[PDB]
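In what follows, a single structure is set out as structure tokens and then discussed.
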Amino acid sequence: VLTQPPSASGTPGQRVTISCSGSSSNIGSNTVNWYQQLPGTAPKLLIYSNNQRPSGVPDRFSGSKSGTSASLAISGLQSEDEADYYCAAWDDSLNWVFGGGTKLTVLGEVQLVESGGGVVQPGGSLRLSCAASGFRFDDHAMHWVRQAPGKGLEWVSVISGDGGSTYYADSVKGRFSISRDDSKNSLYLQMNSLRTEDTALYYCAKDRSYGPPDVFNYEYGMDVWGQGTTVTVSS
Amino acid sequence: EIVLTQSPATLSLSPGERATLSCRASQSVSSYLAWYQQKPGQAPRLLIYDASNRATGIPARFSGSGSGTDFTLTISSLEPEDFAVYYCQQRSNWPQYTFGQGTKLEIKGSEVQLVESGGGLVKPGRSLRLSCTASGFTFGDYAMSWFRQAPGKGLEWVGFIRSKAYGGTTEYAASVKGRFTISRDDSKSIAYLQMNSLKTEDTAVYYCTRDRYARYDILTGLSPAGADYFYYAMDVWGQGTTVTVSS
Amino acid sequence: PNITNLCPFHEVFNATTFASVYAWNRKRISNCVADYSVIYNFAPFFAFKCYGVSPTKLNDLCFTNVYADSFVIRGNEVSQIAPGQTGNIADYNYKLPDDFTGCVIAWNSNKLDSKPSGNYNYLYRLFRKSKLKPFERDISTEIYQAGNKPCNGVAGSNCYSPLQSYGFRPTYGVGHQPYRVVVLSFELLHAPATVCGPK
């Protein structure tokens, strides 16, 4: 688990900092990935490798990993930097751990589309597919990140570009099964025995690396996301 | 340089009999003899390999023997449909397969497949371009050799491209050097053969075949006498195209 | 806090020619103060796994000998560079000991080791009669014999050269692209410490 301030604030023009602590098994041995999710949208990767940003992210966002802790420096925040920022790291226990979310409150192409949802009759099953187009699907890895309404991000499963390695979270292990079809450019997630606590959006996140985050522990990061499929498993 | 000559020319033996076929060799070649069978029109089929081992599928009435400078194919049983031309092949010089003028025997007196394309009249526009598309084995771990057969003249060697493992180099014959160039498209699993500077003597039926398996890891535990060794490391011939000539 | 002459880590991480996988070009990093913070300024890495030690606490540890071996390996084969791993390039080209105390650094080199027609200068061993011992090296190119007929030193239909090329092309997807790997090791068996941190 990565500890993180639940809510930070600042005035427009000042630089705020969002810390994120962790054990020597997730941040001390691997890299940190910061994300940003505006209210009602999908997360976007801000900083990977603890100091590197993609082309889309401006230079105002800074990152730093000093030992087993990280920090997201937002120099000169504008009115549009009002969202929840999450940390990310790959624990050596074969799981992608997220943070808690920091509601920064101010005081002033590649397409991933997924389908398959609805009521699941809590004890039934459901099929999840994720279409992909335009990023050489056989080279990038795939993920599954679900988010309960009003809660944080929770990682479900991962599969490398080769498809040999596949990891699952401790609460979805033995019940979910992930797979991919390089010919059809689609990512599947077979859910069985869905419980009452599996209600979320189930985003389909496209990784930027090739191998699993355990072997490539200095490059992983969820670049392109999609519009989640809100499953509603209930009585 | 190693010339292989068959002793018999036209065996007119009736069925319910035996059959003998000899083969000499100038240089002392080891057990690298492969007897082929060629029905009129069809593609050659390998009967005996390593001069003692029979293929996987052919009847057991093809026991061949001999080693060194003299080999012998003994079809010592009946000949129901043995009407075909029986060729020979050496593999002492690995990239320099040389055949011999075979014997014509008469009656009295499989997902692995590689098809070809490209042919017809070539005198106008003296530049052809052949192709060879594979559909079975994983194209890329095998080398691809080309053979041509002039009308009623026998099989010949053209050239080959080594697998991506042992370099993408090439090695042609003497009569097609400087004119014929071979290249591969392993991404599409297609091998090509350019025919720049075409002559009158290049009016043969061309074949594309496999070559040695670049992966000798799988070829270690396999005994070189079983059906599994024949499936992974052996030649798989295809159909034949044609080239012509005019005035 | 008494840095005198930093180790030539720029002669190991930033080099123009990396050897094949069956060669190592092992360099004895010794007799020089080692600053493990200079490795982070050479290139953006893709794999950084320190087995036994910590990347931050590397600076305040002393060792008797530090080695740095480098080689170009395929993308699908970086996962085999780990203590106790089996594979083609983990049993016949480079065997790391199960008690390995060091770091394995890997990073892509598609912009420097991939020509349009493929570079066949990076060779890898496919199979041996036995498996390599931890930290062993074989440069012998004795021709393999896959059959019952003896091979008198000529690559034939059943005689194979033990070294095969990768054929790195820029169009190959990630997984068949060159990946330069620099495995750092540390020894403290029986010797005075000569490779310490900035102190």
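Here, residue 1 is simply the first one shown, and the rest follow in order.
Per the header: electron microscopy, 2.5 Å.
Using N, Cα and C of the backbone, Cβ positions are placed for all residues, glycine too.
On its own chain, C:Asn14 (mutagenesis position) has C:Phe42, C:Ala43 as residues at least 6 apart in sequence with a Cβ closer than 8 Å to its own Cβ. In the three-state DSSP reading, C:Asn14 (mutagenesis position) counts as coil. A mutagenesis experiment is reported in Swiss-Prot for this position, C:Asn14 to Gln (Swiss-Prot position 343), and the note states: Reduced viral infectivity.
For C:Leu123 to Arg (Swiss-Prot position 452), Swiss-Prot lists a mutagenesis experiment annotated as follows: Increased resistance to neutralizing antibodies. Decreases HLA binding to NF9 epitope. Increased binding affinity to human ACE2. C:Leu123 (mutagenesis position) falls within a strand when secondary structure is assigned with DSSP.
In Swiss-Prot, the entry for mutagenesis C:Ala146 to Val (Swiss-Prot position 475) states: Increased resistance to neutralizing antibodies. The structure shown retains the original residue. Under the DSSP three-state reduction, C:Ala146 (mutagenesis position) is assigned to coil, being neither helix nor strand. Applying an 8 A CB threshold to same-chain residues 6+ apart, the list for C:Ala146 (mutagenesis position) reads C:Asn158, C:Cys159, C:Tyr160.
Its own atom aside, the Cβ of C:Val154 (mutagenesis position) has 10 Cβ atoms within 10 angstroms in the protein chains shown. Listed in Swiss-Prot is the mutagenesis experiment C:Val154 to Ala (Swiss-Prot position 483), annotated as follows: Increased resistance to neutralizing antibodies.
DSSP classifies C:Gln164 (mutagenesis position) as strand under the three-state reduction. Here C:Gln164 (mutagenesis position) comes close to C:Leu123, C:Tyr124, C:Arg125, C:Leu126: these same-chain residues lie at least six apart in sequence, with C-beta atoms under 8 angstroms from its C-beta. For the published mutagenesis C:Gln164 to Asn (Swiss-Prot position 493), Swiss-Prot gives the following note: Reduced host ACE2-binding affinity in vitro.
According to Swiss-Prot, the experimentally introduced change C:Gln164 to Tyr (Swiss-Prot position 493) is described as follows: Reduced host ACE2-binding affinity in vitro.
Looking at Swiss-Prot, you'll find the natural variant C:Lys115 to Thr (Swiss-Prot position 444) noted as follows: In strain: Omicron/BQ.1.1. According to DSSP, C:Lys115 (variant position) sits in a coil region rather than a helix or strand. Every protein chain shown contributes to the tally, and the Cβ of C:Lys115 (variant position) ends up with 12 other Cβ atoms within 10 Å.
Where Swiss-Prot documents C:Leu123 to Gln (Swiss-Prot position 452) as a natural variant, the accompanying text is: In strain: Omicron/BA.2.12.1.
In Swiss-Prot, a published natural variant is listed as C:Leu123 to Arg (Swiss-Prot position 452), annotated In strain: Delta/B.1.617.2, Epsilon/B.1.427/B.1.429, Kappa/B.1.617.1, Lambda/C.37, 19B/501Y, Omicron/BA.4, Omicron/BA.5, Omicron/BQ.1.1; Contributes to cellular immunity evasion and increases infectivity. Around C:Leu123 (mutagenesis position), taking its Cβ as the centre, 22 other Cβ atoms fall within 10 Å, counting all chains.
Among the sequence features in Swiss-Prot, the natural variant C:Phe127 to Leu (Swiss-Prot position 456) is noted as follows: In strain: Omicron/EG.5.1. C:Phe127 (variant position) is surrounded by 18 other CB atoms, counting those within 10 A of its CB over all protein chains shown.
Counting every protein chain shown, 21 other Cβ atoms lie within 10 Å of the Cβ of C:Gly167 (variant position). Swiss-Prot lists C:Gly167 to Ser (Swiss-Prot position 496) among its natural variants, and the accompanying note reads: In strain: Omicron/BA.1.
Chain B comes within the C-beta cut-off of under 8 angstroms for the following of the recorded positions C:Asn14, C:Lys115, C:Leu123, C:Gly167: C:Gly167. For the recorded positions C:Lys115, C:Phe127, C:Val154, a Cα to Cα distance of within 10 angstroms from C:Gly167 (variant position) holds for C:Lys115. Taking only the Cα positions, the spacing between C:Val154 (mutagenesis position) and C:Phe127 (variant position) is 18 angstrom.
In this structure, the CA atom of C:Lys115 (variant position) is 27 Å away from the CA atom of C:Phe127 (variant position).
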